[PDB]
Amino acid sequence: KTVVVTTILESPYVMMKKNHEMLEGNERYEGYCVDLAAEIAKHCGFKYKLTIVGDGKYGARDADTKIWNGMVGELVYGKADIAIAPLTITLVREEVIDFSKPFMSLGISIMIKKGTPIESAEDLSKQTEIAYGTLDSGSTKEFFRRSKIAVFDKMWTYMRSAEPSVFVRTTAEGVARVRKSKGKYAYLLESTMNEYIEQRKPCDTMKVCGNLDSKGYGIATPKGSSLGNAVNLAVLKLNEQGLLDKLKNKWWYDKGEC
Amino acid sequence: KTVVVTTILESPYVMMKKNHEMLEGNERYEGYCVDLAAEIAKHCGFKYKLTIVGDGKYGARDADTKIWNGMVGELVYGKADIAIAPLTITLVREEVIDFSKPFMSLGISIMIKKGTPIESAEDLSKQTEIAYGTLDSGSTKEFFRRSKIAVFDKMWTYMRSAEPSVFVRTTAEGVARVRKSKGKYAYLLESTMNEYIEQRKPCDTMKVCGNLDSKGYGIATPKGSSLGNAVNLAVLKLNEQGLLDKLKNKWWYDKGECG
Ligand SMILES: N[C@@H](CCC(=O)O)C(=O)O
Ligand SMILES: N[C@@H](CCC(=O)O)C(=O)O
């Protein structure tokens, strides 16, 4: 039958076209992840439908109830066959879903307003005038929640107890908060997105050099999926043929403005 | 009567058109700095000739002889009326020529082959398997020669004594050397040029995060010349109306080829 692909509205992975109200089906969407889905579906020879995760979340596990939300929940509870998104491979998610080999590399990173005196997480941790936060339900929050490294536990400790909340619900809200804070808010986010925002107008944010960690995005499928193997191979082939590099160039750097 | 403009072939500031062999005079050339000259000559109303500096160099002073070469020398000894090129504003050059206000900002940067394990200039300084070098007679060489920062001084000492020479005569030679070295050569160059090349075919180069310094390009004229003020006056006006930003966009990002 047709494969249900869950994914998430996160520029430049998946974005709405300007005139999407005049378009239908998978043609409503464009982006790196839309192009990757097209290629994987070609190399695996299946038909697919792109769907946007209804809760708009990546995926995390509720501690009290052990239930998954976001794209992970869609796979675990059978609402979708495959997730194609900037979805971070992590040990905890690996317990309930299967990931392909990485199609992209990234690390947690810092975004500041051009001008802000910050060069590192250690600078952030040792001061208080500049507030910092993360997206409210992703691998970046969890990295800090679970870190045993002193700088990062201190940062998590400050972030969990800050009033008002330093967490945001969307990358766009975090970026907006950086722009509006006169250099008084730094946004902790993945380097691929930090890089994308850096080269878009109004060109007032900067990505601090040096990531806090190093990891990858994978295509995810449910445990037991017959699709699991074909998608892994599709990822490796497209990396061999250089297509992953071309799409990254296509969506990040071709369209720069700074 | 005609204003002689000295400049240098550096993509995307100044380039030969694909069909330059069918053209003559100022029509052989294209690029950011070509457009800027055409516009500056409009707002000041003079006719000009574009010339490519004969020694192909930006400009340096011989220690023993105190004589300048390159585009700086063309201005100091009266072979040209004005230089319009990615010519870096520096204190030692200001002793002998007049610079406009910056028309563009940049920093020293690092170019590697996609794959190379280098994350910073400090990383370069601490190892031996990967060679690095600069253009042989410009501000980037002098920045390193003169730096009181330990890493950059460690880098100059390695570069000057390295065998074979890690220095190159043209930006293109430095870029070619990166591609041909399987990640065994890193090229230290200015950020505007590194960024343009990164998104040009064959798309096998990368710019390390973080510039090593911050400085600007200026239009140069000879010391005392009346054309200096007339041309600076043109520089700032056209930025206010976005002319500089339009040319920056027109020549840099429009022209990607790696997606
Ligand atoms: N890529 C992350 C979302 C972004 C973030 O957590 O900063 C995830 O899969 O949870
Ligand atoms: N703009 C430099 C040339 C480029 C470089 O040294 O990297 C100069 O004015 O000498």
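Each position is counted from 1, following the chain as shown.
Each residue, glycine too, has its Cβ placed from N, Cα and C.
Copied from Swiss-Prot, the annotated features are:
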type	residues	note
BINDING	B:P86, B:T88, B:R93, B:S139, B:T140, B:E190	L-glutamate binding site
MUTAGEN	B:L91 to Y (Swiss-Prot position 504)	Promotes dimerization. Strongly reduced desensitization
MUTAGEN	B:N239 to D (Swiss-Prot position 775)	Increases rate of desensitization
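Features per Swiss-Prot, on structure.
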{"residue": "B:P86", "record": "L-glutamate binding site", "DSSP class": "coil"}
{"residue": "B:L91", "record": "mutagenesis position", "DSSP class": "helix"}
{"residue": "B:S139", "record": "L-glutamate binding site", "DSSP class": "helix"}
{"residue": "B:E190", "record": "L-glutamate binding site", "DSSP class": "strand"}
{"residue": "B:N239", "record": "mutagenesis position", "DSSP class": "helix"}
Highest CB neighbour count within 10 A among the recorded positions B:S139, B:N239? B:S139
Between all pairs in B:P86, B:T88, B:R93, B:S139, B:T140, B:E190 (listed as L-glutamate binders), what's the biggest Cα distance, rounded to the nearest Å? 18
Do you know offhand how many angstrom separate B:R93 (L-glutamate binding site) and B:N239 (mutagenesis position) by C-alpha? 24
How many neighbouring Cβ atoms, not counting its own, are there within 10 Å of the Cβ of B:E190 (L-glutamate binding site)? 24
Around B:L91 (mutagenesis position), how many other CB atoms lie within 10 A of its CB? 6
Counting only other Cβ atoms and using a 10 Å cut-off, which of the binding-site residues B:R93, B:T140 scores lowest? B:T140
Starting from the Cβ centroid of B:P86, B:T88, B:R93, B:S139, B:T140, B:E190, the recorded L-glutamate site, name every other residue in that chain with its Cβ within 8 Å, sequence order please. B:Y58, B:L87, B:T90, B:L106, B:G138, B:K215, B:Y217
Count the other Cβ atoms sitting within 10 Å of the Cβ of B:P86 (L-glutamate binding site), across every protein chain shown. 24
From the recorded positions listed here (B:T88, B:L91, B:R93, B:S139, B:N239), select those whose CB sits under 6 A from an atom of ligand 2. B:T88, B:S139
What are the sequence-distant neighbours of B:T88 (L-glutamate binding site), meaning same chain, six or more residues apart, C-beta distance under 8 angstroms? B:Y58, B:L106, B:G138, B:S139, B:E190, B:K215, B:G216, B:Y217, B:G218
For B:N239 (mutagenesis position), the spatially nearest of the recorded positions B:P86, B:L91, B:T140, using Cα atoms, is B:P86
